[PDB]
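J.: Let me begin by handing over the structure; questions about it come next.
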Amino acid sequence: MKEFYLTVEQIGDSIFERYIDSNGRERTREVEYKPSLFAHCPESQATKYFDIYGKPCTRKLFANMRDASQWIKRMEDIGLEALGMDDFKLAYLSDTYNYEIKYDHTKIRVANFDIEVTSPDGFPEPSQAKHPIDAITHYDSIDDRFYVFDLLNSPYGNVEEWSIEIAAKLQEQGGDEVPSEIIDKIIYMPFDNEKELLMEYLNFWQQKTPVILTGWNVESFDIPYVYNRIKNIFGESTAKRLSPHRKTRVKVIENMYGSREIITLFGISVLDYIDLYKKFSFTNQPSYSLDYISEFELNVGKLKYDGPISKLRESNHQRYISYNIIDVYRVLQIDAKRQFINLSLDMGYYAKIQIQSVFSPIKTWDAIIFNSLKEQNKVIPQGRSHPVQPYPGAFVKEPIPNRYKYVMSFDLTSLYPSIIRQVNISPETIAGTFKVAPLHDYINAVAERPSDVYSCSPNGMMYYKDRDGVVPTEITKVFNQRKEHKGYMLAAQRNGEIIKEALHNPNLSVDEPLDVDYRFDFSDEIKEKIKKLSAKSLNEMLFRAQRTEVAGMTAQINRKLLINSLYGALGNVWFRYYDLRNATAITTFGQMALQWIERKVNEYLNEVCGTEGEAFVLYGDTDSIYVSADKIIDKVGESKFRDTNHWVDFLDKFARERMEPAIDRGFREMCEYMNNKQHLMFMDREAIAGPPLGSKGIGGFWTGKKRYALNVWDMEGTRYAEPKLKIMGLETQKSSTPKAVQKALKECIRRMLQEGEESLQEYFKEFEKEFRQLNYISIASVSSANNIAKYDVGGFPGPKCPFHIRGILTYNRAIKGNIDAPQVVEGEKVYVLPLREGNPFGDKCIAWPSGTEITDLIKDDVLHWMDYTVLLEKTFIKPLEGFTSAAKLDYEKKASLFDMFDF
Ligand SMILES: Nc1nc2c(ncn2[C@@H]2O[C@H](COP(=O)(O)O)[C@@H](O)[C@H]2O)c(=O)[nH]1
């Protein structure tokens with residue numbers, strides 16, 4: 001096995017790298033890199049090494065690493081361009097792993113942890129670590145074990161040990177429900193005092209120094225804390241030991257925040273899972289609380305409990321510890337069905353960057369490219385700083401607030417990267433410039449066609465249609481690769497079927513599984529020798545096909561990500577290959593392509609229906625368009641259908657048959673008009689929506705930009721049993737709306753889209769009546785005290801006070817007769833409730849810690865003085881009104897003269 005690295009780091013004039021050797025052993029190296037740089041030489045040179053612009057370069061070998069840093073500084077000062085990879089780590093890696101990679105993973109020490117601390121006020125400061133760490137869970141990927149560090153004695157109450165068996169019991173058995181398979185994994189360890197707890201943990205670390213490091217919110221909390229705490233009581237001199245190279249760097253951040261430090265641990269690759277998820281989930285979420293995610297992601301949730309989180313140890317150490325183990329597991333479980341860490345491995349291993357650098361598109365891509373060129377003796381530019389310049393972005397049509405029964409949408413595949421490829425946009429393919437007319441004129445083909453030999457953008461640009469641009473040819477490769485791997489992933493799957501089937505008519509003695517590539521399909525030759533196999537040789541044979549199917553796809557996905565992040569790096573100033581023009585070129589082209597096809601579509605359609613100027617294109621956003629089908633349907637009469645579904649196929653066919661070919665054919669025009677290099681602008685149908693047929697429902701309706709809801713039957717061809725609801729921007733998600741109301745509005749909406757006014761009305765009446773009898777929490781509002789709590793503290797209020805913060809002060813004011821039981825409110829997430837007129841608390845609203853009940857000393861008073869109507873209105877009716885207005889509907893039946901009569 002050809003080795004591979006784990007981590008790299010530059011300290012002084014040397015590279016420090018933990019890597020696995022030939023026979024899988026974690027070793028440490030200190031190499032004094034002799035980095036080489038470049039400078040432009042006069043034409044009359046015997047050289048290879050030419051930049052992306054052709055100009056010749058000569059190599060400059062440095063001997064000593066900081067010499068090169070000096071050198072660079074120098075050239076710049078003079079005015080001379082200094083070329084090459086200014087980042088040496090990356091230089092090293094290419095230079096040392098000059099081959100495709102092949103990494104293991106079972107040989108990579110991913111440590112996953114979560115620490116816990118107790119505090120009167122729910123949150124301690126990672127910055128100063130005043131409070132003792134009381135619990136630490138550390139799952140080790142290599143050992144596949146959970147190490148638990150438990151603090152028996154604390155000034156916040158000493159406690160009893162913990163029971164593995166009680167942890168095992170069911171909910172009703174006063175048990176914690178920790179899953180069996182995990183139970184014999186746990187390695188509990190209790191401790192008297194903190195000094196020992198830490199001490200030991202420290203030793204555990206140096207003994208099993210981690211490579212990747214995860215957790216949930218580990219980076220912003222867990223890590224900074226562990227770090228400081230130890231520093232505080234044992235001195236930084238020793239805290240540094242967390243670095244396998246004992247080098248460390250603190251760094252402060254800001255915002256409303258201010259002193260939010262982050263410690264970079266030299267030697268290890270922190271990869272907070274909250275980010276890891278944020279970036280690759282492909283699913284936009286409203287909150288990132290570990291509960292909510294593990295709930296949607298895995299259905300289960302978080303260990304439920306009584307009382308505030310600052311009490312749980314003091315009030316139920318058994319569960320306190322149990323919950324830690326649960327948490328760490330959650331993540332483990334998520335990474336299993338999502339493979340995020342692995343993916344990270346793959347990605348970084350491809351590009352040859354520090355793993356964490358995965359988070360940065362800039363670093364990632366810069367590397368790739370550098371490598372590509374590197375093997376063709378070309379030289380990369382040099383990072384030039386540029387000013388931030390507010391260029392145009394995606395196009396979003398302003399919709400007409402109304403109801404739209406039948407609707408269907410289409411998607412531009414990949415867009416930005418496709419555009420790049422179509423126009424052949426590159427820093428070194430820039431041909432010229434041209435007199436540019438108002439964009440509007442271009443999307444109408446009114447403006448006169450620019451260059452007769454250049455690929456252009458509507459902003460005035462023109463690029464050569466000859467030389468293949470560094471960037472487009474680069475993307476292309478990746479885009480080819482995904483096609484390649486998606487291919488494999490699919491082969492080992494349908495090949496996986498072949499094995500699963502021949503296992504029912506198993507065994508024909510004692511044999512050997514075979515040397516077969518699993519990436520491609522089988523061949524009758526091997527399809528036969530297979531029937532002849534045993535349940536021992538097969539099965540094992542299956543594992544191999546099952547594992548290559550996982551690999552192939554984990555690689556395929558990798559590509560998908562690259563492609564998406566690319567525009568984001570071009571649009572970024574630190575990008576070595578940045579250029580505002582290229583940037584504005586892309587975005588404006590997109591901007592046009594859309595409204596151009598918008599025109600084309602309306603054009604085509606109202607001609608096919610024999611109508612005039614009717615605009616079907618209802619809305620558009622970035623890469624998608626939403627057409628109105630209302631007309632088409634009425635044309636062939638609603639009654640001519642005998643089945644909700646029956647229509648869907650019709651629209652579907654119409655799309656793929658009439659529409660799509662028209663679209664592409666009308667898109668070709670544009671390609672010639674701008675006279676680009678290839679066609680690449682493809683759009684395919686995707687959603688199809690409308691009310692159930694017979695149902696007096698409305699299908700969909702829009703409130704405004706990015707604010708709409710639709711009843712969907714078909715999506716990208718795959719049909720639905722029950723209609724699904726694509727809700728967008730309409731606050732059924734906004735974490736601020738009461739959990740009760742969120743389900744309530746969702747229903748109203750469904751009742752609108754599928755049933756119609758009549759249905760909606762009766763519901764409104766129901767939840768309205770029952771509203772009063774519900775649990776307060778579910779109907780309370782939620783916001784976060786952005787700690788601007790300071791900004792006011794006149795002990796009392798003081799103008800410009802947001803309603804939010806208004807209630808907080810009135811809480812703390814009345815909290816005065818504390819008893820310690822009232823959990824102090826500290827700069828983070830709250831509840832808030834109305835409060836009728838003349839209430840004895842003063843002010844006219846209260847708020848308290850999220851996820852906590854309210855201290856009985858006042859709780860009942862509060863409830864008594866709740867302003868239900870005010871509540872109802874601001875939280876439920878107002879957002880509701882918004883919807884009804886747009887859809888021309890009424891949620892309250894007005895006077896029918898037939899009232900007063902008894903039918
Ligand atoms: N081709 C190329 N090599 C670079 C660049 N910056 C640094 N290098 C160094 O050039 C040397 C290798 O060239 P090769 O061995 O492939 O002919 C290595 O020391 C490599 O790290 C760059 O922009 N292009």
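Header says: X-ray crystallography, 2.8 Å.
Each Cβ is built from the backbone N, Cα and C atoms, and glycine gets one as well.
For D114, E116, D327, the entry in Swiss-Prot reads Mg(2+) 1 binding site. A mutagenesis experiment is reported in Swiss-Prot for this position, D222 to A, and the note states: Complete loss of 3'-5' exonuclease activity. Experimental mutagenesis at this site is recorded by Swiss-Prot as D327 to A, annotated: Complete loss of 3'-5' exonuclease activity. What Swiss-Prot lists as Mg(2+) 4 binding site is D411, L412, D623. For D411, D623, the entry in Swiss-Prot reads Mg(2+) 3 binding site. Feature annotation from Swiss-Prot assigns substrate binding site to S414, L415, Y416, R482, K560; the stated evidence is a large-scale study or a structure entry. For the published mutagenesis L415 to G or F, Swiss-Prot gives the following note: Increased misinsertion, increased mismatch extension and inefficient proofreading. Among the mutagenesis experiments that Swiss-Prot reports, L415 to M is described with the note: No effect on base selectivity. For the mutagenesis of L415 to A or G, Swiss-Prot gives this note: Decreases base selectivity by several hundred fold. The structure shown keeps the original residue. A mutagenesis experiment is reported in Swiss-Prot for this position, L561 to A, and the note states: No effect on the ability to recognize damaged DNA. Increase in probability of nucleotide incorporation. Among the mutagenesis experiments that Swiss-Prot reports, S565 to G is described with the note: Increased incorporation efficiency of correct dNMPs; when associated with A-567. Listed in Swiss-Prot as a mutagenesis experiment, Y567 to A is described as follows: Inserts both dCMP and dAMP opposite 8-oxoG rapidly and with equal efficiency. 100-fold increase of dAMP and dGMP when situated opposite guanidinohydantoin. Increased incorporation efficiency of correct dNMPs; when associated with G-565. Listed in Swiss-Prot as a mutagenesis experiment, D621 to A is described as follows: Drastic decrease in the efficiency of incorporation of dGMP. One mutagenesis experiment named in Swiss-Prot is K706 to A, and its note says Almost complete loss of polymerase activity. According to Swiss-Prot, the mutagenesis experiment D714 to A carries the annotation: Complete loss of viral replication.
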J.: Compared by Cα position, which of the binding-site residues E116, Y416, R482 is the closest one to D621 (mutagenesis position)?
T.: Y416
J.: Pull out the recorded positions from the set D222, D327, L412, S414, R482 whose C-alpha sits within 10 Å of the C-alpha of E116 (Mg(2+) 1 binding site).
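T.: For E116 (Mg(2+) 1 binding site), the recorded positions whose Cα atoms are within 10 Å come to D222.
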J.: Rounded to the nearest Å, what's the C-alpha distance separating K560 (substrate binding site) and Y567 (mutagenesis position)? Just drop the number here, would you?
T.: 13
J.: Among residues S414, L415, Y416, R482, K560 annotated as binding substrate, what is the maximum Cα-Cα distance? Answer in Å.
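T.: This binding site's residues have a maximal Cα-Cα distance of 17 Å.
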J.: So of all those recorded positions, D114, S565, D714, which one's Cα sits nearest to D411 (Mg(2+) 4 binding site)?
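T.: Result: the closest of the recorded positions to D411 (Mg(2+) 4 binding site) is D714.
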J.: Please report the distance from the Cα of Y416 (substrate binding site) to the Cα of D714 (mutagenesis position), rounded to the nearest angstrom.
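T.: Approximately 26 Å lies between the Cα of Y416 (substrate binding site) and that of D714 (mutagenesis position).
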J.: Using the CB centroid of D411, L412, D623 as the Mg(2+) 4 site centre, which other residues of the same chain sit with their CB within 8 A?
T.: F410, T413, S414, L415, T622, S624, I625, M683
J.: When the Cα-Cα distance from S414 (substrate binding site) is computed for each of the recorded positions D114, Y567, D623, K706, which gives the smallest value?
T.: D623
J.: When you put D327 (mutagenesis position) at the centre and draw a 10 Å sphere around its Cα, which of the binding-site residues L412, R482, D623 have their Cα inside it?
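T.: So far as Cα distances go, none of the binding-site residues lies within 10 Å of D327 (mutagenesis position).
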J.: Rounded to the nearest Å, what's the C-alpha distance separating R482 (substrate binding site) and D714 (mutagenesis position)? Just drop the number here, would you?
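T.: With the alpha carbons as reference points, the distance is 26 Å.
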J.: Out of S414, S565, which of the recorded positions is least crowded by other Cβ atoms within 10 Å?
T.: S565
J.: CB neighbours of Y567 (mutagenesis position) within 10 A?
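T.: So the number of other Cβ atoms within 10 Å of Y567 (mutagenesis position) is 20.
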J.: According to DSSP, folded down to helix, strand and coil, what is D621 (mutagenesis position)?
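T.: SS state of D621 (mutagenesis position) = strand.
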J.: Which of the mutagenesis positions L415, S565, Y567 has its Cα closest in space to the Cα of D623 (Mg(2+) 4 binding site)?
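T.: Of all the candidates listed, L415 is nearest in space.
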J.: Pop the Cα-Cα gap between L561 (mutagenesis position) and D114 (Mg(2+) 1 binding site) into the table, whole Å please.
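T.: It is 29 Å, counting Cα to Cα.
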J.: Compute the C-alpha separation of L415 (mutagenesis position) from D222 (mutagenesis position), stating it in Å without decimals.
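T.: About 40 Å separate the Cα atoms of these two residues.
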